[PDB]
Amino acid sequence: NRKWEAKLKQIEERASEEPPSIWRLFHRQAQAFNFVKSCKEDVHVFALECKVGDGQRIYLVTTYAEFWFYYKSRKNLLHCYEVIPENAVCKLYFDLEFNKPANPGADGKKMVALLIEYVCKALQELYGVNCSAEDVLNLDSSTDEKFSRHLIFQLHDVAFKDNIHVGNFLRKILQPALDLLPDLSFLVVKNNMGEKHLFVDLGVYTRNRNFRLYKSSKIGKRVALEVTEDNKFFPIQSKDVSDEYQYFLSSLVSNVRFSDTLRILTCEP
DNA sequence: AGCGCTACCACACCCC
DNA sequence: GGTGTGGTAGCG
Ligand SMILES: Nc1ccn([C@H]2C[C@H](O)[C@@H](COP(=O)(O)OP(=O)(O)OP(=O)(O)O)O2)c(=O)n1
Ligand SMILES: [Ca+2]
């Protein structure tokens, strides 16, 4: 459908031996995904923010290993984002946030725990998928002004058709809470202008959504995403990779663990 | 040389 | 009111 509008941006763009390493940058997100298809190695698309104060981004294309190599030190490649590809199987993830000054009475730690408890029950009744908070990688990036956290579920042999179906899944189970714009009232939070919003950010389930990487911070601020204090997902200890690299892989929404019995979850609106 | 929508206006009809 | 446009600021 939108494939015709894709190259129309290319048409619109008319008046505008060493060791094996793949490190290709692109100024157009479309050119990035074109190279991935025309490449054999397990490669993925990253988005790096530019000095511009706005959200202008450039797009790196490389493997998870080579990326972490030049990324682990956190001296370079600051303000990076995962490009959750469209139509690509992905994990269940959450962007949770509320303004602290406008929501003092609420306790963040207790809300995230209640949300998981409810999502897990939902995952058992809809799809028969059993998981607990021990399968939820908990990331935090809060400030004094904003309670901010990312959740990435680590379901065993389970994944969603794509992130759009992840949004349909949440809009479905969170419809009772949305009505207050079973006891899901704890998800309601007041924003800056006094409006009533939902603790879950249902606006991160779009095509080619950018999602801030583990140990990355927004180009403006300086707070990077780190493993939350009360996180209870611990990857498998492996002598061939660093534990931080394990969390990095687990944090990647699109890095779905291969399996010969994978159940792909779907949800139509 | 970022990307991809929703939310929110404006106006157009349509019918008791 | 109810519903269908349809174009943009503005958000994530
Ligand atoms: N102008 C923007 C803003 C955000 N995003 C993407 C990247 C983010 O990872 C995601 C969610 O945006 P948030 O505003 O929630 O940013 P974060 O939640 O990652 O940071 P924080 O919540 O700490 O502000 O949407 C984007 O592509 N363009
Ligand atoms: Ca957020």
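Chain A uses Swiss-Prot numbers throughout; the residues present, in order, are 2-17, 36-200, 261-348.
Placed from the backbone N, Cα and C atoms, the Cβ positions cover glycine too.
Summarising the annotation, Swiss-Prot assigns substrate binding site to A:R76, A:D114, A:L115, A:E116, A:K165, A:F166, A:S167, A:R168, A:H169, A:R288, A:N289, A:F290, A:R291, A:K297. A strand conformation is recorded for A:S167 (substrate binding site) in the three-state DSSP classification. Packing around A:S167 (substrate binding site) is summarised by its Cβ count: 22 other Cβ atoms lie within 10 angstroms of its Cβ, all protein chains included.
DSSP assigns A:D114 (Mn(2+) binding site) to a strand in the three-state reduction. Annotation source Swiss-Prot lists Mn(2+) binding site at A:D114, A:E116.
Counting only same-chain residues six or more apart in sequence, the Cβ atoms lying under 8 angstroms from the Cβ of A:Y89 (mutagenesis position) belong to A:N95, A:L96. In the three-state DSSP scheme, A:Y89 (mutagenesis position) is classed as coil. Among the sequence features in Swiss-Prot, the mutagenesis site A:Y89 to S is noted as follows: Reduced DNA primase activity.
Looking at Swiss-Prot, the entry for mutagenesis of A:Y89 to F says: Does not affect DNA primase activity.
A:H169 (mutagenesis position) has a Cβ environment of 24 other Cβ atoms inside 10 Å. Experimental mutagenesis at this site is recorded by Swiss-Prot as A:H169 to N, annotated: Abolishes DNA primase and polymerase activities.
Record note (Swiss-Prot) on the mutagenesis of A:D280 to A: Abolished Mn(2+) DNA primase activity. There are 16 other Cβ atoms within 10 Å of the Cβ belonging to A:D280 (mutagenesis position).
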Problem - Distance check against A:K165 (substrate binding site) for the recorded positions A:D114, A:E116, A:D280, keeping those with Cα within 10 Å - result: A:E116
Exercise for the section: Note that 60 residues are unmodelled after A:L200 and before A:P261; then state the distance between the two Cα atoms in Å, as a whole number. Expected result: 15
Practice task
According to DSSP, folded down to helix, strand and coil, what is A:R76 (substrate binding site)?
Solution key: strand
Exercise for the section: Take the Cβ of A:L115 (substrate binding site) and count every other Cβ within 10 Å, whichever protein chain it belongs to. Expected result: 22
